[PDB]
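Undergrad: Quick one: the structure is below, questions incoming.
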Amino acid sequence: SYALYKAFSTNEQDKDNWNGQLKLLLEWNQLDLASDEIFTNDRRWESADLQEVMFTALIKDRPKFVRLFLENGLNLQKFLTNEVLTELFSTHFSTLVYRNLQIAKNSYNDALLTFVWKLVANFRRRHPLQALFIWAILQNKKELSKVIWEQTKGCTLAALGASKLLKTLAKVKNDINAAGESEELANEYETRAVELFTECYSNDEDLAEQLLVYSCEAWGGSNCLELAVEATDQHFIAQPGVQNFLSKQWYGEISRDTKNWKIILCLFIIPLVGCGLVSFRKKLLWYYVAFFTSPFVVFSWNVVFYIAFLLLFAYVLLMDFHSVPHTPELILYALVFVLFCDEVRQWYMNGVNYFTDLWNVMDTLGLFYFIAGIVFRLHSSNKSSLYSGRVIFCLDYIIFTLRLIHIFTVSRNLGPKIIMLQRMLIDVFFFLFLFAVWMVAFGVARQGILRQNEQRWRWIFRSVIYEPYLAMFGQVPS
Amino acid sequence: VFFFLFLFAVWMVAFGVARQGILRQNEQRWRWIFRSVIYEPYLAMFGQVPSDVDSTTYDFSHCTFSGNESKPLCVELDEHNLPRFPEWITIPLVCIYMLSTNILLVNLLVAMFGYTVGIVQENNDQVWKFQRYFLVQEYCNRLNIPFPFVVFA
Amino acid sequence: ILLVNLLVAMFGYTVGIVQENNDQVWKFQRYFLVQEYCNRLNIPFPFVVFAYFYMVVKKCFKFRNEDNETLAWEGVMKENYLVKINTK
Amino acid sequence: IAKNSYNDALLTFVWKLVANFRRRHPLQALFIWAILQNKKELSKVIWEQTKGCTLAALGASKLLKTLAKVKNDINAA
Amino acid sequence: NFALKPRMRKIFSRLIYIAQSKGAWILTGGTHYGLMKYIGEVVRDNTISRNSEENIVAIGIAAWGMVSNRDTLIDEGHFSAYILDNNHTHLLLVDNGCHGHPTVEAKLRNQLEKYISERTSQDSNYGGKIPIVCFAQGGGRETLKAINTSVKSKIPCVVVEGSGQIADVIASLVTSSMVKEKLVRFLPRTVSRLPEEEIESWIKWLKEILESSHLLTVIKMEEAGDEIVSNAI
Ligand SMILES: O=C1NC(c2cccc([N+](=O)[O-])c2)=CCN1c1ccccc1O
Ligand SMILES: [Ca+2]
């Protein structure tokens, strides 16, 4: 390359031909030579003539030359028009990458993928730098991406959105090499987002909390914190700045450096808000409302109400249950109606993803069994319908009482252990598979050796399954 | 320990009120509410497998028919003087409860104890010889004679 | 004996795995309850049904400079962070 | 905030002396001055001049472990 | 144009950081062209990062004869797209006759420099007197004319780098022959439009530059770490 440049420069005619020398040093990788004796004398930079050589440095993977061209003056948003982007996504967009994108859109579908599928289906037939960042980030270019990342405005949103896209495309099963590169690049950008936001929070707190909540005027139509959640980027939220934001939004107006027993003791003794035992840093009716607005105390009030609800349910179900509803049964129906209005409000504010969570599913299940217990319960002058109604209420009480676990996940100490509890289900089901195999084998062996031609199915299953099941708690079959 | 007691209290109250509501009808004595809601599902943690859920090993000689003497009530009967409770809804309920407390919830506690011992042991020599300060200071500060005779001083 | 004490061992190993992640998983799950209790304009729960009637009352009737300013703020520590990377 | 919420003997002592001087062992007082402000390098220079060296290091460790518990301004913490 | 390599970028960001740290004025050309663009960008950056604690002061001094859109009021104006830079917080434009007149601001600019250098204000550590530093990093006639106007005056405190056009030709040497030798080897394509009747004048200019070398100092290439600007100034 240096030999061809020396023969091309000294021809006494094209000493002024800077474009030919630039294209020649671009087709080869002579960065340092083009820095030393094209961009030195400051004699001729037109700054709008560098468009074709920019397009060439993009479509041929020349990251150091695009870094040099932006360093020596070229506005991207002036350059990057719709004809450029349609040419990149139309012509210079690979056809194996598009097949991986179809497979990811058909099998691992998501909100951000539907957004990028809409825009990549747009340009094959306004925030432009983010679009070119998507272009370079999908292709797994890994070094044009950082050069264009440094030019972006919404930097941490770009890093989180790129991390989410690449963690999706790493799940496409064919061409596992591309899966491996996209997985490595995903890890690199999520590290980059965490490390930049900890700097932004360490230099200032209030403006970093301004950054966490902004929507980039539809980057992907979402938020920095939301993109951290939807990619399950649980290292971005476990860092102390986002945790400080969460706890400041959780205690509300109450300052965090007051002890919790002062707060719950002022919760029970209601007019004790007018004293200096709580600190409202972060005239007297303002203290009243600023106490009773915060999330911490409305949550604690709500769990006190729910415990009293369970005690009323237990009293009505065990000790006061007759053919006609008495007054405490009607009070119980009123409180369940309040819970019903809460759940239909939460469905109205959520919609389809409301049925995503398990707790809303069993929540709907418990409400349905309560109204089933009502329609069995009201058929008076029929003992079978009344007793079946009470059986339905007992099973529904099982559901309502087991919801209290998921209520109390908010503690510093109960919380992680309740989370650890639900990671055990695969070991439990492995144990149940092996115990079912051993149990069926011994049960049929014993029932076949001892007896002869039982014909009753209940006394088949009481002596094949049930007694070898009780032989797990140490019963030693008789 | 308190995490285990919270979860065991939740499961215990749920199964206790479910069984006492399905079997019987309108107990009015608080002692025989709390002996059959809390106490027998508590004993089902040490492997007792609660008794009156079978409808075949249930004799009427341990009932009262009305709250008159010590013993529990009967289950509420049919018009043919038969127990109303389904075995197919009380047998698997006892099975689910006995599995979830006597095996899952205890062996969770075993694991949490094992992990806490695994944490605090390389610190535990330091914590012991930090606590050693306090007993050495309470036995070296006082001009101490033998204890029975200390009252004389 | 064998099949139960296998389960004890598998629980012990799973607790040994997920604990150094478990603080992260707890304070990741913390997001969801904070967002469901800070999103709603929430009063105390028994009384919440009254405000639901006020929702019926709603059904009875029915580029900015500081964002660019904080993005321009962010760019400064972007530059600072890049300088720190290249200084490593 | 630390005197009202995490109160202690050494904090009551330093609150008494910092309430004194806003209205005799002097080097330890200037060491408290530099150590509270989180100066981190004037502190070592004045620590090397002190007589009760290990007492100074333990008392400074106790003060800073207290002031690391104040919840607002977690960077200073 | 302005060849913005990241070294001079770091130097000028450090410089405007020092100007915010000490609460200094900076004087510059004030046009929207070349270096003053980037200086106004960093002025806006340090303005927007802290927004208090002695917000910095940049004065641009222009000639009014090269300005494209000129408006007369007494009632705020609106200048829109020589072109003035939008980020300098104070602007001053000198008065003259026709448009074809460069280097008109230089006399009033240097007279203002001399007046602050003789201005007495004892509330500092310089024995009063409000210390003044001049910077040369680029190239052109106005550079050498300003440096000689400074060094003839008392307290110039001229600082140069070892990179650019005239920064290379002053930084390298520290008679007429060596001036010619470095001037032809460091500026190939500028002498090609020059007679020697002013090149001997430039030899006289640089002889008046190097008359007092204690009033001149240089930033070198080995000196390239952190806080080298403070070590110079
Ligand atoms: O709001 C709530 N709704 C129900 C609920 C409402 C109706 C039916 C059922 N259910 O059957 O599982 C549950 C669960 C408990 N709960 C609650 C109360 C205080 C603190 C946290 C909470 O989640
Ligand atoms: Ca719910």
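Following Swiss-Prot, chain A residues are numbered 409-533, 558-714, 722-917, in order.
Cβ atoms are placed via backbone N, Cα and C, with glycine included.
Found this in Swiss-Prot, in case it helps:
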{"type": "BINDING", "residues": "A:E782, A:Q785, A:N799, A:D802", "note": "Ca(2+) binding site"}
{"type": "MUTAGEN", "residues": "A:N821 to Q", "note": "No effect on glycosylation or ability to form functional channels"}
Undergrad: Taking just the CA atoms, what is the gap between A:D802 (Ca(2+) binding site) and A:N821 (mutagenesis position) in Å?
TA: 30
Undergrad: Out of the recorded positions I have (A:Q785, A:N799, A:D802, A:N821), which ones have their Cβ sitting under 6 Å from ligand 1?
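TA: Correct list: A:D802.
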Undergrad: In angstrom units, rounded to an integer, how far apart are the Cα atoms of A:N799 (Ca(2+) binding site) and A:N821 (mutagenesis position)?
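TA: A:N821 (mutagenesis position) has its Cα 34 Å from the Cα of A:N799 (Ca(2+) binding site).
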Undergrad: Could you tell me which of the recorded positions A:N799, A:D802, A:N821 have their C-beta within a distance under 6 angstroms of some atom of ligand 2?
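TA: The ones that qualify, in sequence order, are A:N799, A:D802.
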Undergrad: List nothing but the one residue from A:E782, A:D802 whose Cβ has the fewest other Cβ atoms within 10 Å; the candidates are the binding-site residues.
TA: A:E782
Undergrad: Around the Ca(2+) site recorded as A:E782, A:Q785, A:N799, A:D802, what other same-chain residues have a C-beta within 8 angstroms of the site's C-beta center?
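TA: So the additional residues around the site are A:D781, A:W786, A:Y793, A:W798, A:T803.
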Undergrad: Rounded to the nearest Å, what's the C-alpha distance separating A:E782 (Ca(2+) binding site) and A:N821 (mutagenesis position)? Just drop the number here, would you?
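TA: Just about 33 Å between their Cα atoms.
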Undergrad: Could you check the recorded positions A:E782, A:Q785, A:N799, A:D802, A:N821 and tell me which sit with their Cβ under 8 Å of a chain B Cβ?
TA: none
Undergrad: Between A:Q785 (Ca(2+) binding site) and A:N821 (mutagenesis position), how many Å separate their Cα atoms?
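TA: The separation of the Cα atoms works out to 37 Å.
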Undergrad: CB neighbours of A:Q785 (Ca(2+) binding site) within 10 A?
TA: 16
Undergrad: Does DSSP give A:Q785 (Ca(2+) binding site) helix, strand or coil?
TA: helix
